[PDB]
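The block underneath contains the structure these notes are about, expressed in structure tokens.
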Amino acid sequence: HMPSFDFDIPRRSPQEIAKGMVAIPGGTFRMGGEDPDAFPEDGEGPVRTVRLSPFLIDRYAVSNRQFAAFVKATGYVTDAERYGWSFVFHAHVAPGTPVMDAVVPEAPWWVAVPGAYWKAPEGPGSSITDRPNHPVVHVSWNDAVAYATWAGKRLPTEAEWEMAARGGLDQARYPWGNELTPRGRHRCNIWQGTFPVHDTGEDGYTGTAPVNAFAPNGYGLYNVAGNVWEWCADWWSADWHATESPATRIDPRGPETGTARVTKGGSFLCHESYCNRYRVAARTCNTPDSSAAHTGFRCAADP
Amino acid sequence: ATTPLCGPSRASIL
Ligand SMILES: *[C@@H](O)c1ccccc1N
Ligand SMILES: [Ag+]
Ligand SMILES: [Ca+2]
Ligand SMILES: [Ca+2]
Ligand SMILES: [Cl-]
């Protein structure tokens, strides 16, 4: 991918770039999943051994405060601002807010809301004044790449994301193990209740949570499961990685062309009875200028 | 009835 930017890339030191990042040492891990309830179209399988070079990855998804500093330094205009609208979950649209009649096929709970963007995540009248440490949302893949490049960083590949998110466990269901709520404690911000009608907020949040909410995983990463979907670098496919080759098993970058970029980790909307996509092996995608109230990103970097 | 949808795309509403 060759992006184009309207701002110069600032000079940064290695110690500056590394702040708030964890160093993931080079090695192998078992990527993917073979849960028999996985949707075949998602291509969670096959489970395979992948070797990665050492890399750095953010402990936290990029926050509102951090994205605001990027915009202040660059004047960057997000895709949602250029389009003039972004997707908001229906329960979070205040009554009377102007809305487009647009319907996402098979997902009527998404509302296209004029004027919804990162600083007004539910549309005109909303603000992030009380969410400075929440993950930035309504950021497209393009916006995420622009931020990461400005920060001296990049998006993680899907394999880097999953190795970091698995936190040193071998083929566990979640970042922390195989139980959703070990010892009866919530470990991530997903949906409880009846999707999409009523979120009981049993885990504390019926929207995004601060980027440092909940226990981290074994590598020190926070909210890799739940909270917000996270953009990765790869083009999406369901079967490129089924090939057993160096390109798919050693620092794999995904297919060279595609239509949608990979997103990982699930969000505050995921639930077992609809998508079941908060398992660490889960994956989906979205087109690269798309944005939504449940999608953000964390950065990676080469040491 | 079809694959659940978690990533709403701008193209999908056209
Ligand atoms: C249809 O196949 C469907 C609908 C809702 C949730 C899951 C699935 N598989
Ligand atoms: Ag989901
Ligand atoms: Ca929740
Ligand atoms: Ca996540
Ligand atoms: Cl906060």
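Every residue number used here counts from 1 along the chain in the order it is shown.
Every residue, even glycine, has its Cβ placed from backbone N, Cα and C.
A:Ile190 (Ca(2+) 1 binding site) has a Cβ environment of 25 other Cβ atoms inside 10 Å. Under DSSP, A:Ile190 (Ca(2+) 1 binding site) is assigned to coil, being neither helix nor strand in the three-state scheme. For A:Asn189, A:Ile190, A:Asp203, A:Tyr205, the entry in Swiss-Prot reads Ca(2+) 1 binding site, with the evidence type experimental evidence.
Among the features that Swiss-Prot reports, Ca(2+) 2 binding site is placed at A:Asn223, A:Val224, A:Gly226, A:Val228. A coil conformation is recorded for A:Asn223 (Ca(2+) 2 binding site) in the three-state DSSP classification, outside any helix or strand. Counting only same-chain residues at least 6 apart in sequence, those with a Cβ under 8 Å from the Cβ of A:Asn223 (Ca(2+) 2 binding site) are A:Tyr60, A:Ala61, A:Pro135, A:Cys188, A:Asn189, A:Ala209, A:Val211, A:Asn212, A:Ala213, A:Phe214, A:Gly265.
The Cu(+) binding site annotation in Swiss-Prot covers A:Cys270, A:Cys275. Cβ contacts within 10 Å of A:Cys275 (mutagenesis position), excluding its own Cβ and spanning all protein chains shown: 22.
According to Swiss-Prot, the mutagenesis experiment A:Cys270 to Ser (Swiss-Prot position 269) carries the following note: Abolished formylglycine-generating enzyme activity and ability to bind Cu(+). Same-chain residues at least 6 positions away in sequence with a Cβ under 8 Å from that of A:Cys270 (mutagenesis position) are, in sequence order, A:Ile190, A:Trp191, A:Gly226, A:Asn276, A:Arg277, A:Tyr278.
Looking at Swiss-Prot, the entry for mutagenesis of A:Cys275 to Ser (Swiss-Prot position 274) says: Abolished formylglycine-generating enzyme activity and ability to bind Cu(+).
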Cβ within 8 Å of the Ca(2+) 1 site's Cβ centroid: which residues qualify beyond A:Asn189, A:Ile190, A:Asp203, A:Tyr205? A:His186, A:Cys188, A:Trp191, A:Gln192, A:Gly201, A:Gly204, A:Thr206, A:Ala209, A:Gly226, A:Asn227, A:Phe268
Specify the count of other C-beta atoms within 10 Å of the C-beta of A:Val224 (Ca(2+) 2 binding site). 28
Beyond the site residues A:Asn223, A:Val224, A:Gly226, A:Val228: chain residues whose C-beta lies within 8 Å of the centroid, for Ca(2+) 2: A:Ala61, A:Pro135, A:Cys188, A:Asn189, A:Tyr222, A:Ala225, A:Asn227, A:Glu230, A:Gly265, A:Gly266, A:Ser267
Have a look around A:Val228 (Ca(2+) 2 binding site) and count the other CB atoms within 10 A of its CB, chains all included. 30
Using Cβ atoms only, which of the recorded positions A:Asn223, A:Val224, A:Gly226, A:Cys270 are under 8 Å from chain B? A:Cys270
Note: in the chain of A:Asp203 (Ca(2+) 1 binding site), residues six or more apart in sequence with C-beta under 8 angstroms of its C-beta are A:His186, A:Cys188, A:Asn189, A:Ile190, A:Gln192
For A:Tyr205 (Ca(2+) 1 binding site), the one of A:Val224, A:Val228, A:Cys275 that lies nearest, given that the recorded positions are compared by Cα: A:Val228
